[PDB]
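Note sheet for the following structure.
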Amino acid sequence: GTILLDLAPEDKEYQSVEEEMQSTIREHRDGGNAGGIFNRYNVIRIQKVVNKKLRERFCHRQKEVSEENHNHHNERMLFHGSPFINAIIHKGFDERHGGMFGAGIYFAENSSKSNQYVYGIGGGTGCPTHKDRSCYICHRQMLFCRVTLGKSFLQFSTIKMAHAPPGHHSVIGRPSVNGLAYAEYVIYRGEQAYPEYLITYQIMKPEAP
Ligand SMILES: Oc1nc(-c2ccc(C(F)(F)F)cc2)nc2c1CSCC2
Ligand SMILES: [Zn+2]
């Protein structure tokens, strides 16, 4: 099964994962409705997910994508937030489980974008205990994943795709809202992502203005 490797805070790998998570916080158009109000996270722990079958399935797909993309995986480290997090670390990503780019598995460069989905779409009803989307008490988890993009198809309008377009492996969707769009990285096969880092954290309440 799955083994969780515990990274130490003094490790460079722990520090780079934290830095990527802290530096990619941005303001969201919903004004903090989904993920809460914060400028920084309190990182509780960073764990490396080790699972032989998930790694085998990921290697196998990686090789296929490489062959169709002039021997390039086109791998990127991206954030993912989901109420399925526990099933992801044990069984892997599952495309069988509304998005602006069709029935895919969505990844963001912004950690704050993935934080909006910890409790489900639009932040759901928030944490189970306080029903608070901006809870500063309850521990949250998000993933920092290896994502095999291969040949990405560039999408600029909302389209309901079932699979990557012919000859392609992923979709880079930019959904325009009043002319502004942040990229969403979409895969349509769970084996095209590995849940490399499990980050346990809290959002932090900014000091009163
Ligand atoms: O990290 C993300 N997660 C999800 C996401 C995960 C699980 C679920 C569901 F609750 F299971 F239906 C819904 C959406 N969507 C997005 C991103 C980052 S890019 C923007 C879209
Ligand atoms: Zn709570």
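Note that chain A is numbered according to Swiss-Prot, with residues 1105-1201, 1205-1316 shown in order.
Quick reminder: no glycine exception, Cβ is built from N, Cα and C everywhere.
Mapped onto three states, the DSSP output places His1184 (mutagenesis position) in strand. Per Swiss-Prot, mutagenesis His1184 to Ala is noted as: Loss of activity; when associated with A-1291.
As annotated by Swiss-Prot, Zn(2+) binding site applies to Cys1234, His1237, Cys1242, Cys1245. Secondary structure at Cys1245 (Zn(2+) binding site), as computed by DSSP, is coil. Around the Cβ of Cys1245 (Zn(2+) binding site), a 10 Å sphere holds 15 further Cβ atoms from the protein chains shown.
Counting every protein chain shown, the Cβ of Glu1291 (mutagenesis position) has 21 other Cβ atoms within 10 Å. Per Swiss-Prot, mutagenesis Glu1291 to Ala is noted as: Loss of activity; when associated with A-1184.
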Review point. How many other Cβ atoms sit within 10 Å of the Cβ of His1184 (mutagenesis position)?
Key: 23
Review point. Around the Zn(2+) site (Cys1234, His1237, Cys1242, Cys1245), what further same-chain residues have their C-beta within 8 angstroms of the site's C-beta centre?
Key: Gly1233, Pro1235, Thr1236, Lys1238, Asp1239, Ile1244
Exercise for review: State the count of C-beta atoms found within 10 angstroms of the C-beta of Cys1234 (Zn(2+) binding site), not counting that atom itself.
Suggested key: 20
Review point. If you measure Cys1245 (Zn(2+) binding site) to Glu1291 (mutagenesis position) at Cα, how many Å is it?
Key: 27
Study note, to complete from the structure: Across all protein chains shown, the binding-site residues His1237, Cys1242 give the max Cβ-within-10 Å count at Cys1242
Exercise for review: Based on DSSP, name the secondary structure state of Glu1291 (mutagenesis position): helix, strand or coil.
Suggested key: strand
